[PDB]
Amino acid sequence: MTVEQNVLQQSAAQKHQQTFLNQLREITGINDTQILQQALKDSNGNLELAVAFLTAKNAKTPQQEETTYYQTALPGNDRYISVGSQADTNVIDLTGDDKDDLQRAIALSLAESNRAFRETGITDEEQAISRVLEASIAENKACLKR
């Protein structure tokens with residue numbers, strides 16, 4: 001797939017800096033192309049030195065075996081900030097169980113009645129109008145010239 005070859009064309013003198021520098025990426029497992037050539041100018045042809053200028057601390061060998069050089073083969077990212085954590089709203093009530101409304105239906109009527117009534121009820125009006133007619137003599141005995 002990624003054959004480390006193809007077709008070489010001269011460039012022998014350059015083959016030196018290539019290998020030496022290439023190495024720097026191998027021993028210390030460094031991945032900086034700029035800091036490397038820099039480690040060379042200071043090493044003056046010294047490997048463990050150019051290496052030292054890069055790690056200048058510790059260093060092993062089985063760390064990261066030159067596997068690739070593109071998408072860092074990133075075999076995983078990591079948990080970011082955190083979850084969303086939405087609102088846990090789910091209480092209240094859509095209906096609110098309000099059956100007292102009808103209690104208003106009848107109630108309201110209880111009004112149209114206590115307002116349509118006449119406090120009386122016995123309807124003594126009949127006995128009245130009557131006693132009146134007679135007052136003037138309701139009917140008539142000896143009709144007039146009319």
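Sequential numbering from 1, following the chain as shown.
From the backbone N, Cα and C atoms, a Cβ is placed for every residue, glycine too.
With a threshold of 8 Å between CB atoms, the same-chain residues lying at least 6 positions outside the domain 'UBA-like' (14-57) that come near it are 63-64, 66, 69. The domain 'UBA-like' annotation in Swiss-Prot covers 14-57.
The feature domain 'UIM 1' is assigned by Swiss-Prot to 97-116, with sequence analysis given as support. With a threshold of 8 Å between CB atoms, no same-chain residue lying at least 6 positions outside the domain 'UIM 1' (97-116) comes near it.
Sequence annotations record features per position, and here Swiss-Prot assigns domain 'UIM 2' to 123-140. Outside the domain 'UIM 2' (123-140) by six or more residues, the chain places nothing with a CB less than 8 A from a CB of the stretch.
For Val91 (mutagenesis position), no same-chain residue that is 6 or more apart in sequence has a Cβ closer than 8 Å to its Cβ. Experimental mutagenesis at this site is recorded by Swiss-Prot as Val91 to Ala, annotated: No interaction with SUMO3; when associated with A-92.
According to Swiss-Prot, the mutagenesis experiment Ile92 to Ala carries the annotation: No interaction with SUMO3; when associated with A-91. Around the Cβ of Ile92 (mutagenesis position), a 10 Å sphere holds 6 further Cβ atoms from the protein chains shown.
What Swiss-Prot says about the mutagenesis result for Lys99 to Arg is this: Abolishes sumoylation. Decreased enzymatic activity. Shown in sequence order, the list is empty: the chain has no residue 6+ apart in sequence with a C-beta less than 8 angstroms from the C-beta of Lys99 (mutagenesis position).
Residues in the domain 'UIM 2' (123-140) partition by DSSP class (helix H, G, I; strand E, B; coil) as 12 helix, 0 strand, 6 coil.
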